[PDB]
Structures are given as C-alpha cells and as structure tokens.
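Taking it in order: structure first as structure tokens, then the write-up.
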Amino acid sequence: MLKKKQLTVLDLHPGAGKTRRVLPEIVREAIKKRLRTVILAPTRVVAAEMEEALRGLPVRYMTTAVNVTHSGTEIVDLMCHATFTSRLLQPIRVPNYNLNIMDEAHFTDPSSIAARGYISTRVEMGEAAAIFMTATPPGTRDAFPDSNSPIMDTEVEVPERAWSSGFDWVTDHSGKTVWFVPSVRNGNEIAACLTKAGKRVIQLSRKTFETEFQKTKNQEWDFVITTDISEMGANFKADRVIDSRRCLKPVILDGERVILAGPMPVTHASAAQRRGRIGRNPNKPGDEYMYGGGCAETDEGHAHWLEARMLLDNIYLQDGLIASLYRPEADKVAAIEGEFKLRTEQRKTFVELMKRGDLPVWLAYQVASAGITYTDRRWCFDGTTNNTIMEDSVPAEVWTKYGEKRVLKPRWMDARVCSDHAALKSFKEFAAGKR
Ligand SMILES: COCC(=O)Nc1nc(-c2ccccc2)cs1
C-alpha cells in the first residue's frame, strides 16, 4: 500500500478491525520505511481510541484529546480531519506527508471532503501515498454489509415524534438502543417521550459529542439518541439500532441563502454506518436493526460539497493549481475549481469567520467575499424582513456592540446558525460582537 503515487481504499466491513488491528501494522511499516505520515481521526473521541491502539508507537498527537509527552522524534502525526484542513488554510507550514491515512474516510463534513480532495490530488500528482479507511467509500450502494455477527434487519415504521400508542416494540425492549434521529430538535422530543416512559436517555450531537459520549461509558443507559455524527466510528455496547433512515440536507437556494431541507432519506453509506453500530460482537448474534425508510443519494446537491470547493479554492497547492475533489465524490456539486479563490485579506477574513466566528463555510464565504472585516457585524442586522431569525415564534433580539437592542436579521440567511437553541445562542453572541 505504501509505494508513492498510490491511493488504497481499505473497505473491510464495519468491526473488521481497520482501526485497532490494521492501522498499527500500517504505522509500524511506515516508520520502518521512514515515511513522514499523517493519521486523520474524524473526532477527538476516535483520536483517543487510536492512541490506545497505537500506544507504544512513536506518534505525535496534535490534539488536546490525548495527554501525552511527545519525544520530538516522531515522524507520524495524528490530528482530526478538521485540524488538517484548518492548518492547510492557515499561514502555517504543514509537512508534505509521504503517507496520508484517513480513518472513517466516509465523513461528509466539508473539512473531511476538502482533506480527501487535497490528499487525492497529491497522490494523482505522484507526490504521496494515501490510505482511506472506510466500510462505505463514496457511491457505495450496499446499506447491509457484512458484520462480525448476524444482524436481524427489520423494516418498521419508526416514530419521529412523541407517541402514546402503536410502538410498544420500542419500549418493550430490555437491552440498549442507539437511535439515529434526523436533527437535534427531533431527538429532544423523542428523548423527552422516552424519559417520561422511565427510560435513561443520553443525547449526542456534533456540539455535545466529546462531553456526552463519555456518559455512554460512565453510567447505565437504555437509549442513546444521536444525529449522524455517531456514523463516524462511535462504538457502543448495544444490542439494537433504531434508524429513522432520515437526515437534514443543507441546500443553497438561488446562490443567496441556505435552508435545512428534509428530513429526507440517508445515503446507503450512512445507513450501513448506522446499522454498523451493532452486530460487532461475534459472541452476541441477533443484534437488531430497525429501519424506518429507504436510502437515496441525498449527497447530490448537498451544500457540504460546495463548501469543500470553497475551502480547496483557498488552499495553496503549487502556483495557481487548485486541488480537485476526490474523483468518486467530484460530481456531487456543479462547481468550477478556483471560482471561490479569495485575495489575501478576504481569505484571512474567511478563515477567521470559520475558526473564531464558528460560522458555516458558506456564510463565512459570503461575508469575506463582500469585503466585510471579521469584527464588522452590521451585516447581522441589515437583511430583508424575511431573513428575521425567530426565537420561540418572536424575532430574536440582541444588544449590538454599540449598546443598541436590534432584531437579528442577517444579510445572508444560513439555517444552520439557528438549527437549535445552542446554534442560535452562539450566533446571537457573534452578532453582539462577543467573539
Ligand atoms: C426512500 O425512497 C424514496 C425516496 O428516495 N424519497 C425521497 N424523498 C426526498 C425528500 C424528502 C423530503 C424533502 C425533500 C426531498 C428525497 S428522496
């Protein structure tokens, strides 16, 4: 696998031991051959699991998720997918890694797509080797891959709202259930309904993931209610998955706003990863997978692929050359390489709106490309009346940095800045000049 000019897709089934058995073997071989190597973890949780699998090997952990004293003699670096892309965008030297290893390489967050595009472009150039580790590479059509033990697959109507009757099979279960919901808000309603029925419920989402995931290890629980983030190598001691088979899809309308469309069907890859949370123990056959809809290729026209092009347009490769998306995912967006390339000062604004601002890529781009500077928040208040952000059926209000109470009315509306209470709170703080 380790010869230059090669990209290898390690597509062993979920639970086959890619992370705990194959990855340490690859790393040992890489060190033997003096390959400067990066290992990309999708999350801080997986980064910590990798440290356990790699413990004893000279690996530099570029994450505060691991508390290790580095020797200074490591040629293998480990960081999150997002950290890799972030360091590429920033005015900081990223080594030209000979070997690029991406774990959970199916991750469809913009920074992961961008990292695959950059890595696969370096391999196509003949400059590097890469290994993408995933049961479900782009365009996979099999929602029902092999497992370590037989799974009971049942198509069933799954609740997406509180219920009083008609779903006894949900609560009548005495094991542990991982339940994939399309959104935080939908999970909150299911979680309240299960809590009222006497169940112990943990909720996971992107913003709460590291903190709340620890509860699945430290306390007894009956249900984990999770968004799609648990597709990215989160492991549970569970005997059932309940899968809505639904997700939200960010969509750019008319080049001018972003909506969260759906809920709508998940991809085959997502369905296989959700299912793949169970059937992992060869000694425990008959884990159950209850699924509430079909799959569709809802990654086509999804904003994350256009966002990935915005990031790649702003990463230096060589002179004016721009990295392509990884070929199997390159048709998910109608975009021209270079269309989003910013001049030096606008690019810095774009980076800071994402890194410090915590704005979605698309929104960061609109503000930066309009020639607005990072601390200038006038745009949060001067949109049309129909861009008014609503909080519990009333216009959201903040005190501006000037001490004026104003209605939150952004010039560009991205539904992700108000998708749940936590998002809207963060965006209000941003509009107020608090970061
Ligand atoms: C599952 O097999 C049928 C199918 O693919 N149905 C879909 N429904 C959508 C959809 C749903 C909500 C909002 C917009 C679009 C996309 S695909």
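All chain A residue numbers match Swiss-Prot; in order, they span 1681-2115.
For all residues, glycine too, the Cβ spot is worked out from N, Cα and C.
If you look up Swiss-Prot, you'll see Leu1692, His1693, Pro1694, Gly1695, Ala1696, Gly1697, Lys1698, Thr1699 marked as ATP binding site, on the strength of sequence analysis. Counting only same-chain residues six or more apart in sequence, none has a Cβ lying under 8 angstroms from the Cβ of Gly1697 (ATP binding site). In the three-state DSSP assignment, the secondary structure recorded for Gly1697 (ATP binding site) is coil.
What Swiss-Prot records for 1830-2009 is domain 'Helicase C-terminal'.
Under the three-state DSSP scheme, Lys1887 (mutagenesis position) falls in the coil class. While the structure shown retains the original residue, Swiss-Prot records the mutagenesis experiment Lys1887 to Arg with this note: Diminished RNA-unwinding capabilities.
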Would you mind checking how many other C-beta atoms are within 10 angstroms of the C-beta on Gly1695 (ATP binding site)? 22
Taking the center of the Cβ atoms of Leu1692, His1693, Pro1694, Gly1695, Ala1696, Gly1697, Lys1698, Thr1699 at the recorded ATP site, which other residues in this chain have a Cβ no more than 8 Å from that point? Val1702, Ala1815
